[PDB]
Amino acid sequence: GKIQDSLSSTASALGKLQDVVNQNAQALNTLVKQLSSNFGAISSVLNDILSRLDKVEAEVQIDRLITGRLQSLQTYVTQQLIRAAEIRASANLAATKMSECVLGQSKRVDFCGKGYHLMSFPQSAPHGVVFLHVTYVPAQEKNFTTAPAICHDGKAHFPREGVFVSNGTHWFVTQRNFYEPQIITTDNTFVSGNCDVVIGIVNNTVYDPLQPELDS
Amino acid sequence: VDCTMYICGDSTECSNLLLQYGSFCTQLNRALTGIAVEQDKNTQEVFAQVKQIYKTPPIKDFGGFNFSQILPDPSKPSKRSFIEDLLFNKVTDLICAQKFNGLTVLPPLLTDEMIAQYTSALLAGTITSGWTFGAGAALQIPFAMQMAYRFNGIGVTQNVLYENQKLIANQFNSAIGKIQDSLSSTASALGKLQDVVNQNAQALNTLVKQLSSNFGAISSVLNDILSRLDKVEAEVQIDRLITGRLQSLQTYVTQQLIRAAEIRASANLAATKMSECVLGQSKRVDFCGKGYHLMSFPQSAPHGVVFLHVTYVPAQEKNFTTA
Amino acid sequence: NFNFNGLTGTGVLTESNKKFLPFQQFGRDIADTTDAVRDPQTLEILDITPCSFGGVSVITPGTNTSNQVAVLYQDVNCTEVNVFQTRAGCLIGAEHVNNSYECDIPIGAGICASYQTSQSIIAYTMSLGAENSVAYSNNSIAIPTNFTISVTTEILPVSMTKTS
Amino acid sequence: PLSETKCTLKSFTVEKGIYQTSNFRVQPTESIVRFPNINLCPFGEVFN
Ligand SMILES: *[C@@H]1O[C@H](CO)[C@@H](O[C@@H]2O[C@H](CO)[C@@H](O)[C@H](O)[C@H]2NC(C)=O)[C@H](O)[C@H]1NC(C)=O
Ligand SMILES: *[C@@H]1O[C@H](CO)[C@@H](O[C@@H]2O[C@H](CO)[C@@H](O)[C@H](O)[C@H]2NC(C)=O)[C@H](O)[C@H]1NC(C)=O
Ligand SMILES: *[C@@H]1O[C@H](CO)[C@@H](O[C@@H]2O[C@H](CO)[C@@H](O)[C@H](O)[C@H]2NC(C)=O)[C@H](O)[C@H]1NC(C)=O
Ligand SMILES: *[C@@H]1O[C@H](CO)[C@@H](O)[C@H](O)[C@H]1NC(C)=O
Ligand SMILES: *[C@@H]1O[C@H](CO)[C@@H](O)[C@H](O)[C@H]1NC(C)=O
Ligand SMILES: *[C@@H]1O[C@H](CO)[C@@H](O)[C@H](O)[C@H]1NC(C)=O
Ligand SMILES: *[C@@H]1O[C@H](CO)[C@@H](O)[C@H](O)[C@H]1NC(C)=O
Ligand SMILES: *[C@@H]1O[C@H](CO)[C@@H](O)[C@H](O)[C@H]1NC(C)=O
Ligand SMILES: *[C@@H]1O[C@H](CO)[C@@H](O)[C@H](O)[C@H]1NC(C)=O
């Protein structure tokens, strides 16, 4: 709903498109005005040079018309080629986003826009395309004491995915991009090395799923 | 460039003739402004992707990694990391000569000191906050617990770093050191930048020297044609100057357009790296430079940017029978 | 607008420390353009220089807001013209502000102008970003408890109007 | 210096942002003709 309010009053967000349409009609205009310029010849009307003079003179003048206009094309043309490539690269980027963002999920960061990317919805626009990027942005944070490792018996325990945290007493392992604390058991943690090497390992007890299951 | 002046110096006589070519004079400014505008858009896209300016904490404990090399130097008047000074010395009259004839060098919107604040921010958040500052509010995370992730990114289980940390510290630091001499002892590393700056100053020289060419006219001084000859005839002469010079601008302008379109492509490559490589961790093989990529450190350089890619390259092999 | 021994030119003649060889006449520069000259009647080494030149630039809020404008003379010293001297040139009609806000109308070299305060166009050193300092300690981590899902429009050209 | 912007913009509504309009060329105050120190025609040698 916010998108439609933005567009309702936003002329600028389409500036990229509106500029492209402009710049063409601009050079198109200027291309036309160049038909009114003398270019040094006695007039910018083709015939009015003729009927004024006997043609063996007009052959001279019409040069300065042709030499002028022919140039003004090659200016305009060479523009378009350059401008075409500018769109060309933009079109390649659109194909890349259309391919990767919409048809996939882009692991690339900030290629589909700020935040982790979920999906995109393309929308046509005159001489262009408009993606609606649906991105996952985290919000509320809480300062946590953390440790890279946890001793148990002298073995070291590291999280499979996520990190050991605590709110100051009970050590919890949680996934990284969302706060979802879970008690620390072997299914959370794998064993490597021992307690000497790690810098920052703390003293704790990693609960065991299996041990209670025995006791009967 | 001032089209009316560059073509016709201080002469209404020539200036009136220029009106008969119409919008050439104006459309050149419209052309160059399009360049000049997006240049500060390039520098905008690349460097400032970050909402806030982060700054490093007062005290540096990263687990042994020494960033005093790459972090802003608190004792310089313009705060720029020790490395960046090596760069600004390598890269480099043309100061007013061009500015005689209407060739002007406009100041880049962002002063170098500002560029060094961005590349401080991006580098301040990268160190403290991991990659999350590109996705939202920065999240302080222990740097040594950052590098446990960036190994999981490349498939090396984090238990390698928690055990090898001290070693990895030295390899990092000793790697940073050689970056100094890599820059310090050789001036060809910056050629890419150096080539850009030269080619710009190149064409300007050429564009200026075109003022001194006859182009078929009796002389290259616009007034001499007016001084020696009665106007009736001098009109035709000044054409060959104007036609020559006015063309000679379109040559220069077209070059800039083409050349800018290259930079425009290179700028996106940076903005792509800056976003993916610096702000995130790249899974694209050899996009961030040879090896598995861990993190990247942006560093500013004149009209350019320099990345320090910290990459993970395996070393010693042991033949194993496998199944 | 000077003529020296038949050499004509228009510039700002100043004293200069560059030292000719005695027989010489014109100093020059990389562009072959006349740079230094020697006063014949009493030998002295005079520099030369361009006039102020630069472009005029009209900084304005939208004509929808105000009809007031602040003129920027680019790359000049403020003589030959409420005035303020900048890095980018001589600015006129915008009150300097020691405060620093977001860059709004980009001017040059960090100077960015905005309309708000009665009101007058101002000019100030652009603050790049708002400032933050992450609170960082080797055991300190901040894990988000909640999220948003934002939809950010992104817009790209694809094709342009075909012509022949 | 404001009305020139409207002509450059070609729109009675000039939207926000900076516009290059014109150029100023400082004109020179006066001319220096500096021929060297000291000929003279021998009218003291002809007339006297
Ligand atoms: C940290 O979080 C743990 C997990 O909830 C808290 O432990 C619980 O605290 C509540 C307090 O209302 C008790 O009712 C539960 O019995 C506790 N459970 C366990 C397993 O300890 C702990 O109090 C929290 N500490 C802080 C400082 O926030
Ligand atoms: C965790 O527990 C271990 C013992 O299992 C502690 O190691 C000893 O700590 C005492 C002080 O309480 C020292 O006097 C001993 O010298 C330590 N061990 C040895 C062999 O020197 C450890 O300090 C506790 N804290 C940790 C490591 O998190
Ligand atoms: C990071 O490295 C810099 C130099 O690369 C260290 O600065 C040096 O500190 C020693 C102190 O033992 C001095 O003798 C040197 O003169 C310093 N050199 C420079 C260039 O400043 C700095 O101490 C290191 N810091 C950390 C945390 O590793
Ligand atoms: C975390 O601690 C810092 C210390 O300055 C504080 O500014 C911040 O607000 C704390 N986090 C939260 C969510 O309050
Ligand atoms: C973390 O830093 C503090 C300094 O504030 C220090 O006392 C402590 O030993 C450090 N711990 C580790 C694991 O580096
Ligand atoms: C593995 O065997 C091949 C056999 O040619 C040899 O080239 C290679 O060096 C061996 N690897 C090591 C680590 O020695
Ligand atoms: C622009 O001006 C028109 C009147 O010409 C007015 O109706 C409109 O509200 C104004 N919009 C803004 C954004 O100032
Ligand atoms: C302007 O001129 C004054 C003295 O006339 C001088 O102190 C100052 O540096 C000059 N500034 C520029 C930018 O030329
Ligand atoms: C900014 O403060 C200085 C004193 O530090 C003062 O001289 C100057 O006039 C102030 N600027 C403005 C625009 O008031």
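By Swiss-Prot numbering, chain B shows 736-827, 848-1078, in order.
Here the Cβ of each residue, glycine as well, is placed from N, Cα and C on the backbone.
Among the natural variants that Swiss-Prot reports, B:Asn764 to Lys is described with the note: In strain: Omicron/BA.1, Omicron/BA.2, Omicron/BA.2.12.1, Omicron/BA.2.75, Omicron/BA.4, Omicron/BA.5, Omicron/BQ.1.1, Omicron/XBB.1.5, Omicron/EG.5.1. Following the DSSP three-state reduction, the secondary structure of B:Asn764 (variant position) is helix.
The Cβ of B:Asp796 (variant position) has 13 neighbouring Cβ atoms from other residues within 10 Å, across all protein chains displayed. Annotation of the natural variant B:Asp796 to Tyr in Swiss-Prot: In strain: 19B/501Y, Omicron/BA.1, Omicron/BA.2, Omicron/BA.2.12.1, Omicron/BA.2.75, Omicron/BA.4, Omicron/BA.5, Omicron/BQ.1.1, Omicron/XBB.1.5, Omicron/EG.5.1.
If you draw a 10 Å sphere around the CB of B:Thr859 (variant position), it holds 17 other CB atoms from the protein chains shown. According to Swiss-Prot, the natural variant B:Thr859 to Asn carries this note: In strain: Lambda/C.37.
Annotation note: B:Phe888 (variant position) sits in a helical segment as assigned by DSSP. All chains included, 25 other C-beta atoms sit within 10 angstroms of the C-beta of B:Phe888 (variant position). While the structure shown retains the original residue, Swiss-Prot records the natural variant B:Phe888 to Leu with this note: In strain: Eta/B.1.525.
The natural variant B:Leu981 to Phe is recorded by Swiss-Prot, whose note states: In strain: Omicron/BA.1. Under 8 Å, Cβ to Cβ, and six or more positions away along its own chain, B:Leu981 (variant position) finds B:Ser746, B:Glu748, B:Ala989, B:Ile993. The secondary structure of B:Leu981 (variant position), as reduced to three states from DSSP, is helical.
Cβ neighbours of B:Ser982 (variant position) (same chain, under 8 Å, six or more residues apart in sequence): none. What Swiss-Prot says about the natural variant B:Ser982 to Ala is this: In strain: Alpha/B.1.1.7.
Of all the Cβ atoms in the protein chains shown, 19 others lie within 10 Å of the Cβ of B:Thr1027 (variant position). Under the DSSP three-state reduction, B:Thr1027 (variant position) is assigned to helix. Quoting Swiss-Prot on the natural variant B:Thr1027 to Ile: In strain: Gamma/P.1.
For B:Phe888 (variant position), the spatially nearest entry among the variant positions B:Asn764, B:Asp796, B:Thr859, B:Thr1027 is B:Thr1027, judged by CA separation. Within its own chain, B:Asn764 (variant position) has B:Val736, B:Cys738 as residues 6 or more apart in sequence whose C-beta sits under 8 angstroms from its own. Counting only the Cα atoms, the space from B:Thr1027 (variant position) to B:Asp796 (variant position) is about 30 angstrom. Chain C comes within the C-beta cut-off of under 8 angstroms for the following of the variant positions B:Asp796, B:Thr859, B:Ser982, B:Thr1027: B:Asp796, B:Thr859. DSSP assigns B:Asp796 (variant position) to coil in the three-state reduction, outside any helix or strand.
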